[PDB]
Amino acid sequence: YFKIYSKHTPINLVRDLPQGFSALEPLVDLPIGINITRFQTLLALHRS
Amino acid sequence: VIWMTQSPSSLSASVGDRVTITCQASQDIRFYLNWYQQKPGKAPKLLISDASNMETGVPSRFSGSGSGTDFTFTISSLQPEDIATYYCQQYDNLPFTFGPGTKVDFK
Amino acid sequence: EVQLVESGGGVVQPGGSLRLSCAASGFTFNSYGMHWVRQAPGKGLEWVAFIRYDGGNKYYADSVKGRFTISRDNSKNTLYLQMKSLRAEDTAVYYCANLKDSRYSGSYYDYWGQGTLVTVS
Amino acid sequence: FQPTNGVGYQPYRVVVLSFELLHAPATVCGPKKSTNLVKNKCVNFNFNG
Ligand SMILES: *[C@@H]1O[C@H](CO)[C@@H](O[C@@H]2O[C@H](CO)[C@@H](O[C@@H]3O[C@H](CO)[C@@H](O)[C@H](O)[C@@H]3O)[C@H](O)[C@H]2NC(C)=O)[C@H](O)[C@H]1NC(C)=O
């Protein structure tokens, strides 16, 4: 099961992570049944 | 434990010659085989991962393939700079093991 | 940028002990699992041990099981190999390495150190 | 195949439903029957397992 949790909050800081506590609520639970050992972030690029 | 073997243990070839090295597993390592190239005085360099995936920076003359127990490493056109001992490594399960190694010399 | 530097080698007597270390830099050491590999003079590569990124699970080769211990300090980016009751057969150049492994370590890059010689006699 | 063929000679359509049960998360399950909800009484209950 691939479990994803997430949270979305405002921030007025740069080049760091904020101080304070905020718990992440469950987003989705996917019954996939595969092995994961590596991952990569996908970015969008513009043709210009 | 998965035992690894290589054949030939040693081969000689000239520049432009096609060089093939065979590596075998006593068990099914799927496609999980790394190919390394070692020159005297230096640590081994990885050329191919996962049976046939070339590493960045590795010349196009290098290739390999195979599945299960029988894998092959090939140089389509041997260069003077390709004189080294080549090793196969299996990483299907621990402990990880290397083959005896195949020495490629100059004709 | 990425470097791995072994140290702590030298000459010891049979039945004695020796602790090796490897200093890592240029990459996020604490995200990767690490291996030790040894190569005796005139011989090929022999896998010795593996430790997971969190310093938890430990694995060893049958040739060293019960004698060697692997550990790491993620606050100093240093990998260690503690060898005790070393025998003449354990003479080899010992490397620290980050071996590309799509199944266990999850490493997408392959890095090796320089190698430190340990002699037992 | 012909419309005038005998029973054993006429065409038949066959569908075979093969059920695979491996050491993995289920992907296909039959429907679950639900009853009416009862309140303010001593009852046995089963809420989604
Ligand atoms: C996801 O990773 C796990 C963990 O590596 C994989 O499980 C492994 O599956 C292999 C078979 O594909 C098991 O090997 C078998 O072991 C039995 C018992 O010794 C032996 O009789 C068989 O001939 C074969 O060697 C291996 O033990 C098992 N590992 C563990 C810890 O259970 C799993 O297959 C991977 N998933 C996918 C889709 O690859």
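Numbering, chain A: per Swiss-Prot, residues 200-247 in sequence.
Using N, Cα and C of the backbone, Cβ positions are placed for all residues, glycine too.
Among the natural variants in Swiss-Prot, A:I210 to V has the note: In strain: Omicron/BA.2.75. The residue drawn here is the original one. Among the sequence features in Swiss-Prot, the natural variant A:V213 to E is noted as follows: In strain: Omicron/XBB.1.5, Omicron/EG.5.1. Here the residue is the original one, but Swiss-Prot notes a natural variant at this spot, A:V213 to G: In strain: Omicron/BA.2, Omicron/BA.2.12.1, Omicron/BA.2.75, Omicron/BA.4, Omicron/BA.5, Omicron/BQ.1.1. Among the natural variants that Swiss-Prot reports, A:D215 to G is described with the note: In strain: Beta/B.1.351. Looking at Swiss-Prot, you'll find the natural variant A:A222 to V noted as follows: In strain: 20A.EU1. In Swiss-Prot, a mutagenesis experiment is listed as A:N234 to Q, annotated with the note Increased resistance to neutralizing antibodies.
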Distance-selected variant positions near ligand 1 (C-beta under 6 Å), from A:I210, A:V213, A:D215, A:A222: none
Integer Cα-Cα distance in angstrom, A:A222 (variant position) to A:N234 (mutagenesis position): 27
For A:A222 (variant position), the number of other Cβ atoms found within 10 Å of its own Cβ: 6
Nearest-integer angstrom distance between the alpha carbons (Cα) of A:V213 (variant position) and A:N234 (mutagenesis position): 35
In the chain carrying A:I210 (variant position), residues 6 or more apart in sequence that have Cβ under 8 angstroms from it: A:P217
Between A:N234 (mutagenesis position) and A:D215 (variant position), the C-alpha gap once rounded to whole angstrom: 32
DSSP-derived class (H/G/I helix, E/B strand, else coil) of A:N234 (mutagenesis position): coil
